[PDB]
Amino acid sequence: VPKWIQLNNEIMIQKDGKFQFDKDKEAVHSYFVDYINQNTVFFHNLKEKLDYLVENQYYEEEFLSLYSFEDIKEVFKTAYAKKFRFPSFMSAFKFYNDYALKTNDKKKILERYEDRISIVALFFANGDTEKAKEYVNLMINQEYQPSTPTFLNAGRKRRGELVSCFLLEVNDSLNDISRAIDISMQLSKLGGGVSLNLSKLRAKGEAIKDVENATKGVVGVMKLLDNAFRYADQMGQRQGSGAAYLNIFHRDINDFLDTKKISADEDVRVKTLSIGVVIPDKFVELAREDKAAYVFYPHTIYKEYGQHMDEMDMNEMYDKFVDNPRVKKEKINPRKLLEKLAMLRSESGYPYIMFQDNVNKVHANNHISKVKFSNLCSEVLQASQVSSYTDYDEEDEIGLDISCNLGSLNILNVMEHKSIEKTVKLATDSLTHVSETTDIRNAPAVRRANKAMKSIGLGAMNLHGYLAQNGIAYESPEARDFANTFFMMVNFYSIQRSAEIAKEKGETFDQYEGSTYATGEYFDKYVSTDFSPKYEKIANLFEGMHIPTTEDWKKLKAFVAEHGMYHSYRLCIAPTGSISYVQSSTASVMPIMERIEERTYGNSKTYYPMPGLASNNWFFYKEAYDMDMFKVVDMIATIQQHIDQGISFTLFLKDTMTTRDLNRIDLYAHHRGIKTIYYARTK
Amino acid sequence: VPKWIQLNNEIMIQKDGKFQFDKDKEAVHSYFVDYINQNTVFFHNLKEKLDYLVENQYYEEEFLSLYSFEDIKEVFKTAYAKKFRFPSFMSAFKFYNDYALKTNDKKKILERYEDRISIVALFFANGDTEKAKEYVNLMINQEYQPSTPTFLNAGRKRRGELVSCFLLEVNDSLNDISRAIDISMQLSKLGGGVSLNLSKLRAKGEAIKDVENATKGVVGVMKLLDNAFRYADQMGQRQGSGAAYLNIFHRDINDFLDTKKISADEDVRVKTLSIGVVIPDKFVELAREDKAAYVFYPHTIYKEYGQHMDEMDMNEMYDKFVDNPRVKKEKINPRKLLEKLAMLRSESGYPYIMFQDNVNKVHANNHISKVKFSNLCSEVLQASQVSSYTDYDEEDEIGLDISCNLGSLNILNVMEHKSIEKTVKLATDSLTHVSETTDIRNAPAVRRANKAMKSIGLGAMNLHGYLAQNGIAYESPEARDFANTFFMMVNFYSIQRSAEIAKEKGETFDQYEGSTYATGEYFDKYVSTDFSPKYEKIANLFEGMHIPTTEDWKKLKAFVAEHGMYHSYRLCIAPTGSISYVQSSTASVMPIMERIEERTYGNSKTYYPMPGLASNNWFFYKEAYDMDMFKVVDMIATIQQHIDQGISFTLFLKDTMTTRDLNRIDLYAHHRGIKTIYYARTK
Amino acid sequence: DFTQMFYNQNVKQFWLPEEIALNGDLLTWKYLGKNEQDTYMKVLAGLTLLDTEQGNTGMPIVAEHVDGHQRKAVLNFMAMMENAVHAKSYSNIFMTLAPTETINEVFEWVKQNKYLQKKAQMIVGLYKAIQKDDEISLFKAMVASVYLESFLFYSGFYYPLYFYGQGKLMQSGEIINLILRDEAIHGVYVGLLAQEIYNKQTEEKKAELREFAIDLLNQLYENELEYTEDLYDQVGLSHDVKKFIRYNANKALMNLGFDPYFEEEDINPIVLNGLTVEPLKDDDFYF
Amino acid sequence: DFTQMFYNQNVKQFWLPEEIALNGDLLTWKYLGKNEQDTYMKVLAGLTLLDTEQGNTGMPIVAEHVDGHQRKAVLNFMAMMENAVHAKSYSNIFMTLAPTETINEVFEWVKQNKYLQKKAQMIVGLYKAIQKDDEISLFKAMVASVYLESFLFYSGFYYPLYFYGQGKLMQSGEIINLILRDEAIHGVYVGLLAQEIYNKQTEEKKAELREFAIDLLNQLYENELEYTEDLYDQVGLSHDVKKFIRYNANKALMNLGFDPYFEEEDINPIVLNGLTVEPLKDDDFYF
Ligand SMILES: Nc1ncnc2c1ncn2[C@@H]1O[C@H](COP(=O)(O)OP(=O)(O)OP(=O)(O)O)[C@@H](O)[C@H]1O
Ligand SMILES: Cc1cn([C@H]2C[C@H](O)[C@@H](COP(=O)(O)OP(=O)(O)OP(=O)(O)O)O2)c(=O)[nH]c1=O
Ligand SMILES: Cc1cn([C@H]2C[C@H](O)[C@@H](COP(=O)(O)OP(=O)(O)OP(=O)(O)O)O2)c(=O)[nH]c1=O
Ligand SMILES: [Mg+2]
Ligand SMILES: [Mg+2]
Ligand SMILES: [Mn+2]
Ligand SMILES: [Mn+2]
Ligand SMILES: [Mn+2]
Ligand SMILES: [Mn+2]
């Protein structure tokens, strides 16, 4: 057993009835001194290292060619001047096992944390040395963490795409289904997760060219997609992961849900495809009143009205569909369907829940389209337009797919440095650069939507960590007050940066004029309401930082009306799992699952205490399974009111909880304005 | 129990020690008088019936509009002038349950046999009333039978494609694999069987973009294809059928064969995909000498030589591949592989066996390409060129994909009418019309190859029926003598018709100049050898018909040299599964499986004696399982010397035959020039 | 003198229900009255219970106590057939013909049916009473097993055979005939082992063993009569089935080397109508 | 979550000894040295003797104590394969290669052999120690069973696979490969049943069961090293056989849901070539 691993395992060995938390610093120091320094390649100078990395097909020479070697040396010195030290063994282990560049044989280490940070900053700056230094300071201070794809692949010749989340609309035709399979395989080949909307596919038993009962429904396409994702499993290094979304009013909803039953037959069972359900307010209203509900055949609706069922307003068109003899529908029990969803989530954690009306009542780009589904992580909520892929030698009608490149603010580090504005603006710049340099040449809708909408996702992490290290309970009203103020500030500064970028480039996103930003309806609550902390304790946390007021929001509204917005979507809180160890932060805005994380790496078990965990803050590091999910919903709803996209919201359930408790949590989240529910985790 | 079923079931009730074969005429008479005449939609005259059929979206008006109604009436009168009577219950039952046009509710019969034949003849003639009458006489005499797709769909608005056999080349890339899946689904949607060549795909454990052990091999692509064919089930009435072919020297050959093992894991099993193996002479030579053989990784060969492994001559390149260090190969036992093939064919009847050198030593279009694989029925053997499907917005490099429309001569009726030449020429004209009227909108390579090659397949059926009804044993030398003479005459007249069509249209098939027809190398054996019957009994069967001599073949060779050839391929003997009942003929050129065919339709069982079966010829109707498979191989090889494409050759094995017997049968077929082996049927 | 030929016969009879496609019975099933479907489901459920215990308990326990590796191999194979093939085949039939709720209900019905519980109690009790190296307790369990194989199954087998003989439910019927073909050889084999033990006894002991066998048969018979009436009265066949079970009781006695106990009767004629790898040598490549 | 899937895989792997013709092995057998023939005979007898224990005791005892009809059926099927298929296959190989007197002598030798006996009796001891309704004793026996199926057989399988990978004794090597493929799935299945018991235990009890498993593995492993040298030194293969034992020990541990014990090693390429619902109450919708 490695010496550092033995030191780490001493964490759990109680001394004086207390965990030996100081053993992790010794564990990380031993890990470095005994493995990392030994296995780190030696280079006489930075010039030699850069030459070796470029010539040996490790780095892309184009982005490094925009700087004189003096500027590159200055940037690397800026990264190294901080003398950054990993506070725990797990942070350094995760970095040097996942993100640190290694020789082609995976035997030696070519990049340190400073080297990766400097390369990422130089890639972001796009030839600006001062901007590169600012990015280096942001990342080395760990105020901002680029998403795993960007952090790992930026500046590397043999790299996947820096965007890893894609949403695909599928039209009701064989050409569209085949193109969807091809695009999913192409995108999974790039390492990105693919979410597909299957609500426009006709249900099982529908006619194909005036021949009845010919359609296999969404389950056959689901089997096709599951096999496609299994085949394009990223060369075996990471199994292909895809998500399928179906509106609850789709006739195949019960068959769609049954694909995740353990007892499901292997023919119908889908193994590697995640499933989410889009629930309009109409379904919740029907279940609340216990009224018999109907699920519709999409193709009958399309023929009767000329539009897709998910392209129409269900809250208004449900009665018309029920009263239309030319629309085929199946009677269902809405409460039975809700209970089936709860039981399926308890057994497997699926499906994801998207509350469509919660998403679209605040959606700023409803003129472009309503939000119909989410991504594989359930935090992407953007307008999409379905593409029409025609026969060979015909012209395809390319629509708008969804993709956003992610980055996370480190809430604890941002608050400690009092740099919400600067960090948010720099992260927005880096995400804009990543979006601009991204070009998928096998997903026409994805490429077109990336060019037209310029969507980015700026997330946050270490909310529970920051609160616990400041003596604030995650479920307390003070925690919600802090989240309200912090995310209001984040939204304000991201909007300001988007407007500044639009002014500098003299260009907004496609169809901005019809958005709520253009009309000013977006800023109504910000100009009419105040979001400064209501608790003196929280207000003190923001000392030295300007909290935007109603006057500031009015000025920002006027500025946006004058100049517009560059990004259709800016903020989305993704789960941010792997890089949380490197950042030494709690994942996303969710509460911690366990105070100390027990992991197995090889035959050696590693112990990871929650970042900042200690005797004096043990009580504030309350585990998620012990919290009231209603309070977690309150926190997420407080945060979600300042996020234009969704928040990846996992539910942490105890094994004693019945399906009724899960249903109550779902209904409260829908009541509280929650947009999506990611996972039902049971302890 | 219907009266006709009761009469038919009286066949097996032996009276006086003999079967009551005369009950079938009574059975068919009762069937007609009590079901068909009752359930036939009544029209006052042909004009009203045609107007009703065209108005109700039954008959396409494009082909009918080419004729004045007087011409259509004359053609229909010609069809009815024969007073055609179905000789057995099964023929009429098959026609009126599979091919007769029925109302959309499937309750009434709109088409009689004469109406269907007249519609097909009008479709063939393309406005030529005399040509239409000739086609009506040809089909009503049952000398020529259009294939099930052409016969069923011709002249129908709802009709699918008249071509049903498709061969696709798959290039070694994700784009090409996705395009192959899409094209397979598109062609299955049309109801045609799709065969894919997987020999170009790199083996499992090969590198993708300098990333080793990333490729999943041909079995992952096979799983994708199996799911695609399962999804495109053609309404489910006929499950989607696809075949995958792999070269025996491919690395994945063992895994390719393991997909058909019953013991195979379900994640590897491919339920709906038939598998064929392409065996070059090199493999047989290696197994004969018991030498250790190697299976090669295709991508290593492609990188070393810039050409695909299956695009090279293995008999010339095997030693170079073995001696080349840059080529990756693993050792195998050729005799163990042959035994595994025999065991798999005994257990499941798979894989199909294609003897590549047997096919390509007589292939006339080796300049275009060698024949690398076969179709789902194992009789299509044509040159193919793989396509290069590139990224979206990139132009594709469309190759040549194989397809042919099928027709069968009725040997018994062609010999009774002494109309080999006229029947062959009319069948060639009809096949050419079907080929010219085909346009596949989602298979660019299929459509391009159809335009360029103009390949047709003219088969034959009722060989065993004709021989038995003439006192000739199937395995006897006289049977092979008759087959030799008859198929030599068929080849002569099909070549003459192809040359005449080329002269009339002024065009040959693409790349005809480099073919063996152009250089005259095709006619060497015909100008040097006489194919007249060597037995007086056989020579008498051809009395009244002119048997081409060496002088006639010299004249035809000169004529072809002058005018060229319109078709790259003319003759292929397909199984002719269900349309043989309508013609009251034995299936293809294979010997009959049973003397009396017992089948259960609905809840009543029916008996079908072999056509012409009686006490006098009972012994000549020897069943295939009782036949010496060596004599069947001899007969098929005799026929195959006059067929430019392959022949669907099913092996009929007794349960007592060991795997060594099957291996010996395959080795004798390879020795005798057999191109393909279709199925291993065990009694 | 017999185990090897039974070994060969058992292994050559190997089958799986999946070999028989069952969707062909869908229409003749749909067409039966509710009474007929009810009796049919219950009959097969009673059979499932018997095979469950014969596979889980009866055959393995007899295998444990019988000496000789070949005898044990035959008994182990028979045990596998009981629970891995026979008992499972009934679920294949149920899953084809019946909705899940009807399937759930019939399995609940076996648990609470007093005749089915009594017969299981009696048979399994005797299996579990076997004492190591005690040939008499083993004989008693083998008699019980023969009575299960050759007598008790037949109140159940009657109905699938009755339909098969009329050309109804013929795919399910094909499965049942395969099961019956197996049980016939199982009953003969276990019968021969029982006779081996019986033949070792004194005349006095033999007289007691015959008493045991006849008392047990009568007790099982009386229970089977009530079971038969309970199932078949609603389809009008109880008297006919009773004649069939008496016929088969005589066959069970004969399998044990005893004289028939019931008088011969005419059985419904419908039910009577219901009844390699070798290597390639060098010369194989030349002709 | 797994029994029906294993049922399917087991029954679709069904095979019989008669399918492989053995006589053609005599054409390579005659060319082996005395030490090679001696080692092969001894290895074969070792496998035969261990597999008999598994057929007569190991599988039937586990089937007896495991609850669940479907599990009992799968376990019965596995016991059948041991007794009806594997045992006959080993006998067939022996009868083909050696005369009757030679077979009797080899079995006498291997029956007295210290290293074969040590492992055979260690495994059998754990099967005999299972107590009714005690899941701890059942788990210990399952561990022993997995160690036999997935580990102890492999010091023996090495040699037939070594020949099979060289083109020698191909018919018997094919048989051995089919047997080995059955033992692999047996080991995985019993492993899942053991993990089910393990997962029902407290943390202290789990640590105690882990210590049991590792301690048992160590005892068996040290005896395997001695067994290996005793058989394979005379043919110069012991070093490579030892690598194969450790590799298979790691597979056995993984079957039991445990971490590998031994560092990863490459294997001889010749051998590789051979190888709680509750309803909503109308108030949950209001807050
Ligand atoms: N075997 C058969 N095949 C095809 N059509 C048949 C057959 N038998 C009867 N029909 C059709 O049914 C009609 C009535 O048959 P039937 O034998 O009673 O005729 P018919 O009055 O004796 O004279 P004809 O044979 O000239 O029709 C026939 O005219 C023909 O249309
Ligand atoms: C071809 C095919 C389609 N489908 C389903 C998938 C598509 O969403 C749906 C429509 O297929 P389309 O490709 O749109 O067929 P079509 O356009 O020719 O027919 P229509 O005019 O009615 O649109 O049918 C199957 O389930 N199986 C099949 O084999
Ligand atoms: C993308 C991908 C390809 N493949 C297989 C299918 C193709 O036949 C083969 C080649 O893939 P390609 O799509 O051709 O990949 P590439 O051209 O970018 O890389 P290279 O030039 O080195 O070939 O790899 C997989 O098995 N899994 C995958 O995820
Ligand atoms: Mg369509
Ligand atoms: Mg490529
Ligand atoms: Mn049974
Ligand atoms: Mn039995
Ligand atoms: Mn065994
Ligand atoms: Mn075993």
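Going by Swiss-Prot, the residues shown for chain A are 6-688, listed in order.
Every residue gets a Cβ built from N, Cα and C, even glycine.
Database features, via Swiss-Prot:
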ACT_SITE  A:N380  active site, proton acceptor
ACT_SITE  A:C382  active site, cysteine radical intermediate
ACT_SITE  A:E384  active site, proton acceptor
BINDING   A:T153, A:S169, A:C170, A:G198, A:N380, A:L381, A:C382, A:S383, A:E384, A:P580, A:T581, A:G582, A:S583, A:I584  substrate binding site
MUTAGEN   A:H255 to Y  In ts-A 73; temperature-sensitive lethal mutation
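Non-local contacts of A:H255 (mutagenesis position) by the CB criterion (under 8 A, 6+ apart in sequence, same chain) comprise A:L203, A:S204, A:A208, A:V223, A:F261, A:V300, A:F301, A:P303, A:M314. Of the binding-site residues A:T153, A:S583, A:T153 has the largest number of other Cβ atoms within 10 Å of its own Cβ.
With a 10 A radius on its CB, A:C170 (substrate binding site) counts 26 other CB atoms from all the protein chains. The Cβ of A:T581 (substrate binding site) has A:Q150, A:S152, A:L411, A:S413, A:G464, A:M466, A:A592, A:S593 as same-chain neighbours under 8 Å, each 6 or more residues away in sequence. DSSP assigns A:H255 (mutagenesis position) to a strand. Geometry remark: A:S583 (substrate binding site) versus A:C382 (active site, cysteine radical intermediate), CA distance 14 Å. Of the recorded residues, A:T153 (substrate binding site) and A:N380 (active site, proton acceptor) place their C-alpha atoms 16 Å from one another. Classification of A:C170 (substrate binding site) by DSSP places it within a strand. Between the C-alpha atoms of A:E384 (active site, proton acceptor) and A:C170 (substrate binding site), the distance comes to 10 Å. A straight line from the CA of A:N380 (active site, proton acceptor) to the CA of A:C170 (substrate binding site) spans 7 Å. In the structure shown, across all protein chains, A:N380 is the one of the active-site residues A:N380, A:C382, A:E384 with the greatest number of other Cβ atoms within 10 Å. When the Cα atoms are compared, A:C170 (substrate binding site) and the residue listed as 'active site, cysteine radical intermediate' turn out to be 8 Å apart. For the substrate site, whose annotated binding residues are A:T153, A:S169, A:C170, A:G198, A:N380, A:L381, A:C382, A:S383, A:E384, A:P580, A:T581, A:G582, A:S583, A:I584, the maximal Cα to Cα separation is 19 Å.
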